[PDB]
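Comments concern the structure below.
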Amino acid sequence: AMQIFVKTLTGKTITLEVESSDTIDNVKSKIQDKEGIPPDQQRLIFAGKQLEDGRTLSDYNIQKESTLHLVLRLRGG
Amino acid sequence: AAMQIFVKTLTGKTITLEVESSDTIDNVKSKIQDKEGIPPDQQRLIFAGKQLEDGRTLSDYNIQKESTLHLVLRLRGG
Amino acid sequence: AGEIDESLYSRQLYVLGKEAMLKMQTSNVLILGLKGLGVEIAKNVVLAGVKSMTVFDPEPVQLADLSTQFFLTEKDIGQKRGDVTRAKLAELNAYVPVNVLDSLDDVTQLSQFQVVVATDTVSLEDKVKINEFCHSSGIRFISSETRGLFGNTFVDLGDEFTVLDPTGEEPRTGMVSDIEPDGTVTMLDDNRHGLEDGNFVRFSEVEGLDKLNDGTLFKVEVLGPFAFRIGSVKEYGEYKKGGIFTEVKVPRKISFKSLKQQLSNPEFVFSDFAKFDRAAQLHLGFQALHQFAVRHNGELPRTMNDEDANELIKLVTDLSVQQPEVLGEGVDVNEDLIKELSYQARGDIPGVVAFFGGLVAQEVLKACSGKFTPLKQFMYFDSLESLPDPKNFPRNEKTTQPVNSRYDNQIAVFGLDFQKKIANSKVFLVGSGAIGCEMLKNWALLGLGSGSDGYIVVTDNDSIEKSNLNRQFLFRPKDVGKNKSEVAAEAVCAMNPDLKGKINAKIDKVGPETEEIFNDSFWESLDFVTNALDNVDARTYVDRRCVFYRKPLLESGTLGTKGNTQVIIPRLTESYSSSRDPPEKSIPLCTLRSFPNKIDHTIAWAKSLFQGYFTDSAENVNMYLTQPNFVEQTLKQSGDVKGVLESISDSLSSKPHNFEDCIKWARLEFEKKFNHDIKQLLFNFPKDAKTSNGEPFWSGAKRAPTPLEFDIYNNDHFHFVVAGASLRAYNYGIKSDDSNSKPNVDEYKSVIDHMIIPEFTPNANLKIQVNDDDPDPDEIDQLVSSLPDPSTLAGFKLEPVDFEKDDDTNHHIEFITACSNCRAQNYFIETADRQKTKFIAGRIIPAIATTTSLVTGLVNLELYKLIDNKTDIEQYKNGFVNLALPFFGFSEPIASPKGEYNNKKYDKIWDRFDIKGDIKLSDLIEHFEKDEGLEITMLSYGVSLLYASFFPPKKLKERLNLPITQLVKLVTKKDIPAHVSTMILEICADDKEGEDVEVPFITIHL
Amino acid sequence: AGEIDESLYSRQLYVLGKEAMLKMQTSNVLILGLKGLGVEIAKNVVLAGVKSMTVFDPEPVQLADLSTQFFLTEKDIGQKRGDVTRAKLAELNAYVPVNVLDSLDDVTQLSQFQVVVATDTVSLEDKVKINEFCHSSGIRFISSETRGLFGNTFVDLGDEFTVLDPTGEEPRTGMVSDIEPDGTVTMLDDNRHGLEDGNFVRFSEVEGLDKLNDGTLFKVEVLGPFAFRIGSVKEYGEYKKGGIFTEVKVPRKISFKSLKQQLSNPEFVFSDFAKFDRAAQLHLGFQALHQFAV
Ligand SMILES: *O=P([O])([O])O[C][C]1O[C](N2[C]=NC3=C2N=[C]N=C3[N])[C]([O])[C]1[O]
Ligand SMILES: *O=P([O])([O])O[C][C]1O[C](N2[C]=NC3=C2N=[C]N=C3[N])[C]([O])[C]1[O]
């Protein structure tokens, strides 16, 4: 019964309540309920790794108070 | 019967007071001292064209609830 | 650029700030119509400094336009108003180009401008067109009209406008003693927060709540004078100690409606709450003046004409029937008010034009900057009390008719006879600075003192300095160094040659030391007196004299956007001295000596160190060398004897011989003041030190200091040494190595690097005063036995420094700033720059032309009342203003206190007993008994007692047969200076029943 | 002036805004050292448009400097880096004068500038002196160094610095369907407010709560994706209908510490969180590089 943070590329900070056994899938859906983005479009990175749909928070050693980053690909240049 | 009136200062600050229509100006100045720290001798209050004098009541100046008094100053530059 | 000339704009800078003026310097302004109103607005805006000013007025000058247009001359008649005015506005401020717009047929040209101002010359139809183009294009729009004693202004800054600072007041700041988890903030001790509900604050130094200090703003809920609440703080942690809150002004977006919309649905700002029901009436009345004009081929009602007044009343009446909401359901047209508007429609009054000139010009500056709160959006004004009693000066189509005279549109209102009495008035104006120049301008336009029995005397002992130029519009850069009064008198006579030969410019200071010049004859010949001063003492002096000579006094003052007027009327009102103003805040000595927490404290300390080091020391040495009784006289008479004797000793024992010696001296003073003195204070009270109590000694207003390690690369360490060495050199007549250059860092560094700085050793028997309520401030024989004999020092002199804040090349502010900032470093206080240090140490008063001009306008509306000798106190108005709000308020003066003795009423301020001749004492006591029923009980001259009724017979026989002057000489043993023509005596007395009674004072006339 | 050329600055203007660029156009920038690092920094700042750019580098161009200094040629070998580069920087943007500072023996010259940047050509000793002068004089100071695949940067904007817009994002805005007496603001149908705790908002067009619309800011307490609370609004009246909220970005004051203080007590921003343990190692390392050179 822990808290983690999701910072977006725009500077916004989102707070989530999760248990360490939750899947990435679970987390992405919590982000949908909060931000409106659908899980297929979300890109979350933590400590050098991009988080993949089939795994758990535990598989990426995500601890309480950890901060994830929601990032985007930009189309200009 | 008790009412609220306002005191605006020359700096833009708005002070709220609770008074009865039978209070003296002295009374009112004392309420202003408790809130702003200014002493009654240094306060200058005007309402509707008149400067308020120490011996009189709010009624003498037809001050009604929600009325706004102005606390003003003499300036020293020029 | 991003550059602002402080030497020119100094006093305005402390009103508006750097960022507002930077915005003003990117703003192009356009003024339509250049009669009195437009030229007044243009003068104030050109003075303030905008990117450019453009004027449009293709109308030919006619004689009557000179009523308030101080830049038109009779030689200009026929030429275009805009062309002739252009060069004269240009002269006010070289930084502001002034251009003439030839034609306004193409409305599209308006797009070059950021702010457009439509004056009285623009038809209402055209105002609406121009406003629509401006509003829909993003251009700020303002208009204004004056008609006799009436006036208005309208402001429209568009759909989107952001106010950045609503008041211009210093942000509130304060020390915290506690923050509860629910967010209740408690002030330290007796300190009030001064906040208001909805204010925002940031924090710092709050230990235990760390991110509360990150600059986040909190909304303030006030609980009492000593507590406010910011919302729960449990989430940031738990309060331990410390904390300072700082108020932050947040942006505010506001919208304005168009002129069209507001003509039918106005938002009023009131100019006088006693008259608020007139705003709706005048709103209608001013629209009817324009309707009337459309029906009469552009013309306004004729002066004092009943037929036109009736038509105006009909037009206003048709408006209120068509829109019953504007006066209110069942509210009648105020016909007498509308009738006066019609009668005076053609009037052009200096006072009213000055009031609106200042106001509207300030509104322009707001529009350019987002500084201060804009007028939103209509204001109406009248000064009908200024009208004379029609018994004395009747008003009708004949008395009020034109005479082919620059004064015709003033005659239109007041009539000829009254205008002539203004001309024959005799006035004394005290001061010739900002108010002074405005006042002299107004009197020129009034023709005041131009008559055969009239004159003006103006006096001021100061010369013209560069910063004066920003708000003393009679002076030019070429005039710097000359005398304010003389220059001002010349300038005004150029505006109105009817005053040539009628203005006596004097350069004498007014006070007790100049009473031989400003003597009885002088004062007694005057009709009234006007103040234009910048200090309380001079005001009090003049007030006392106006009471003594029974002359009216017109008083006024400013501070930035704040201002006030006060009238003092013989036998009617209180005088100026009758009331108290709040005094200067005094800093406790222990706070200065040992425990500063504000930059104000380190600046005061620095300013004294400056006096001691470079002024007082030198003066003491010169006294020691030239006064053979000096040591003696000092042993008995001085507070700090050891102080003076040490000072002279050190000054003669460490004499520099070159500039390098001065550098070493300043480096060693740094060590003493910012290192050794601090280590000593810590030695007495270590950081961890506790109070008898058990709390930490270093808390609240006491900030534990740290000693400084000199570092030439620190700006304040460097400049302390540069300025200290250069000032020391000055004292000793040594030539600076910087006298023809900037200071070279590597060269100071070279000298300082070879120095041996002595180590610190504590004094274990030294003790330090912590509170102001406790004590302590052989050697001295020794100390005298170390003084050089003056014979050793023949012809030696030290040159004491005279503090001059406005010469950026003399090192003074440089010194006080570096010295203050070093102590601030000691005590973890944020350092201040030169502009701020100069403001505080120089006691500079923020000033700007707009406020000056407006307040002078009010004074001159009151002046009309003196000319009519009004005795009804209800006709007079003391005024109070803050253009930043904008706020205007007025009050009837306070009546003079009355007293009674026996059956006799008297005026406790203005009445006195006038005794002719150097009367014998017995004759005086007898007179008072027989003529006044008063048994004289005590009689005094100044401080000395001349008679009392307890004197025994022997002493009475000594005094009773003596003339007053001889009696004074018997008691004081001094003589009456023979230039004295009067003596005031105070008496105590008993009335007929034998009870003591307050009574008037006595004046003896020799 | 007070004037921005849109035909040139169009796409940049949508990034920074007029006000920020107007301030830029009053700022004089000095860059110390014109190897690759300095000329990259200078290239970008000149493109962006500042009041003026001044370059100081009296060292002779050597062949190796051409590794990353894209404005040097072999014809330039022997001549001073600063001089040779000045003219080429100047072509990037005709609105920005580019000057050369001949010498830096007198530190007082630094007072001409608003921002001073010290690159890899400046020794740690000179960096500290220069920073001390800048910090105590209110001049903004920045430094940077690259070494092989390593680099750092240091920022010190003084005791008092105000951030006027923290992110450059469009203010959030939305339509209101209800405002309850306790301050609860509910969104108009499936719209998300997007706000964050402690943002501020103002209102317009709210009927029944008239002084809510006067431009006063209210502090946002987020209740969920579809509602936020602003505190009681009883004193203001009773909600009837309509309303739009607009986020308002408020000024924020911050303080920076000097290079000297930060050398012993650094505040780190990480470049790669997978490598955070390395920041402290490298901060020691870069100092050691300077001790090595001494
Ligand atoms: O982001 P910039 O506009 O500065 O540069 C993009 C650049 O890419 C070019 N481009 C877009 N789409 C292309 C293409 N080049 C070749 N093929 C395709 N499909 C564009 O013209 C810009 O110059
Ligand atoms: O407010 P300003 O500084 O623009 O103008 C004030 C003006 O008054 C003069 N003044 C001060 N004290 C005086 C005096 N004149 C005559 N006598 C006394 N006692 C000052 O020189 C300024 O020019």
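Note that the numbers count up from 1, one per residue, in the order the chain is shown.
Looks like X-ray crystallography, 2.4 Å, at least that's what the header says.
Here the Cβ of each residue, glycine as well, is placed from N, Cα and C on the backbone.
The domain 'Ubiquitin-like 1' annotation in Swiss-Prot covers A:2-77.
Here Swiss-Prot notes a mutagenesis experiment, A:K30 to R (Swiss-Prot position 29), with the remark: Deficiency in ubiquitin-protein conjugate formation. Cβ neighbour count for A:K30 (mutagenesis position): 18 (other Cβ atoms within 10 Å of its Cβ, all protein chains included).
Taking a C-beta cut-off of under 8 Å and a sequence gap of six or more, A:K49 (mutagenesis position) has these contacts in its own chain: A:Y60. Mutagenesis annotation in Swiss-Prot: A:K49 to R (Swiss-Prot position 48), described as Deficiency in ubiquitin-protein conjugate formation; the structure shown retains the original residue.
When other Cβ atoms within 10 Å of the Cβ of A:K64 (mutagenesis position) are tallied across all protein chains shown, the result is 10. A mutagenesis experiment is reported in Swiss-Prot for this position, A:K64 to R (Swiss-Prot position 63), and the note states: Deficiency in ubiquitin-protein conjugate formation. Loss of DNA repair function.
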Next on the checklist: Give me the CA-CA distance between A:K30 (mutagenesis position) and A:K64 (mutagenesis position), in Å, as a whole number.
Outcome noted: 16
Next on the checklist: Treating G and I as helix alongside H, and B as strand alongside E, what does DSSP give for the domain 'Ubiquitin-like 1' (A:2-77) in helix, strand and coil?
Outcome noted: 18 helix, 24 strand, 34 coil
